[PDB]
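Have a look at the structure below, then the notes.
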Amino acid sequence: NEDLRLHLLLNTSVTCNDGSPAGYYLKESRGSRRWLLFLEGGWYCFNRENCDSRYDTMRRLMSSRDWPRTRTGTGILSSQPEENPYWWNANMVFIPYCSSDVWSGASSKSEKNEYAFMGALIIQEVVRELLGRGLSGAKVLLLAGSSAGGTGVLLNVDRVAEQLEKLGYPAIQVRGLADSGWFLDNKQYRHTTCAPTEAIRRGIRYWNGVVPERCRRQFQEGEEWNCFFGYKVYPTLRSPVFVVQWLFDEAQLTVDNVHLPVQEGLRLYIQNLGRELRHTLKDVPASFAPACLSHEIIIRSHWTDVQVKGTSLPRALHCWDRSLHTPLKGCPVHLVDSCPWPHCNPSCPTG
Ligand SMILES: *[C@@H]1O[C@H](CO)[C@@H](O)[C@H](O)[C@H]1NC(C)=O
Ligand SMILES: CC(=O)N1CCc2c1ccc(Cl)c2Cl
């Protein structure tokens with residue numbers, strides 16, 4: 001099945017990196033008032049030099065020129081209850097990542113600018129055009145996303161909520177689901193701008209990157225890079241946000257320059273990383289954090305398989321839905337592994 005259909009943005013001034021129109025894939029579900037808007041990930045580029053390289057061999061992340069007319073919804077975007085016990089009947093939207101800016105930019109390609117970085121505006125424009133296609137009648141809009149899309153959720157969920165309030169739709173409940181987008185600005189295991197802190201600092205300047213207002217007001221000018229880190233930006237958010245995060249995320253380990261017989265130094269580094277991640281989730285009431293070495297989960301077809309403390313992610317998300325109607329009997333929403341080494345959870349993806 002190729003069930004989500006491409007719509008290029010009617011406002012063609014909201015563009016991918018190269019000035020081609022951004023867009024979204026839609027599969028409508030009549031009668032359902034649930035809308036799932038999923039932000040694709042795919043790293044980023046923070047200067048002309050690496051953006052030019054990304055344009056040569058990763059061009060679909062920078063242009064809509066070669067996008068197919070349809071995409072198959074998989075995992076949480078699947079309409080089959082067997083693949084998606086959580087939201088199989090929802091209206092499904094897949095928003096391709098073609099701005100290379102962690103969904104934070106609001107700058108057009110112009111005289112001074114070889115590339116457009118419009119991720120924040122892309123989300124705004126998708127939401128605006130969807131209101132005329134059924135979203136106006138929604139009761140829940142779940143803004144989900146994986147990897148850089150997961151960080152995009154944290155950066156944009158409150159802006160979507162404010163956008164709908166100002167447009168006159170206060171009844172739509174905007175919620176966030178951030179998958180694999182909860183990073184630590186930690187010490188690298190070996191020094192190498194791959195390090196998470198420096199990459200984001202350069203990005204905002206290059207991108208015209210914007211961050212949630214309450215977080216911006218805490219860290220102030222020149223320090224907005226802090227708001228790309230989940231444990232710093234999450235406490236400032238008003239919309240409900242469910243956090244999915246492997247304790248030993250492969251992209252975290254990459255920017256940490258960890259490449260997998262492990263000796264004491266690396267063992268301690270890996271164990272400290274998991275404990276740090278676990279600590280940052282202690283006060284996140286809706287979270288699913290398995291002790292696995294892996295990367296993304298929610299649009300993979302076997303996303304149903306992993307469990308924490310006996311509860312799957314689709315179940316935990318259903319429990320979260322119920323909690324948003326005191327804790328529920330047999331329906332937990334805070335699921336963080338406590339064991340300290342990759343794959344100490346037997347349900348981790350096999351690879
Ligand atoms: C098109 O999008 C741009 C970027 O946000 C915005 O400035 C402009 O007002 C939009 N125009 C229309 C007609 O929607
Ligand atoms: C793969 C990816 O997308 N990565 C890895 C590091 C990172 C990403 C996305 C957002 C932020 Cl803040 C950070 Cl540190």
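We number each residue from 1, going along the chain as drawn.
Recorded method for this deposit: X-ray crystallography, 1.5 Å.
Every residue, even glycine, has its Cβ placed from backbone N, Cα and C.
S147 (mutagenesis position) counts 24 other C-beta atoms within 10 Å of its own C-beta, drawing on all protein chains shown. For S147 (among others), the entry in Swiss-Prot reads active site, charge relay system, with the evidence type experimental evidence.
Secondary structure at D249 (active site, charge relay system), taken from DSSP and collapsed to helix, strand or coil, is strand. Annotation source Swiss-Prot lists active site, charge relay system at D249 (among others), citing experimental evidence.
Counting Cβ atoms from all protein chains shown, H295 (active site, charge relay system) has 19 others lying within 10 Å of its own Cβ. The active site, charge relay system feature in Swiss-Prot is assigned to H295 (among others); the stated evidence is experimental evidence.
DSSP assigns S147 (mutagenesis position) to coil in the three-state reduction, outside any helix or strand. Here the residue is the original one, but Swiss-Prot notes a mutagenesis experiment at this spot, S147 to A (Swiss-Prot position 232): Abolishes enzyme activity. Unable to mediate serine depalmitoleoylation of WNT proteins.
Taking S147, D249, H295 as the candidate recorded positions, the subset whose CB lies under 6 angstroms from any atom of ligand 2 consists of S147.
Rounded to a whole number, the C-alpha distance linking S147 (mutagenesis position) with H295 (active site, charge relay system) is 8 angstrom. Under 8 Å, Cβ to Cβ, and six or more positions away along its own chain, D249 (active site, charge relay system) finds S180, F183, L277, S294, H295. Two residues, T192 and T193, bracket 6 residues absent from the model, and the distance between their Cα atoms is 7 angstrom.
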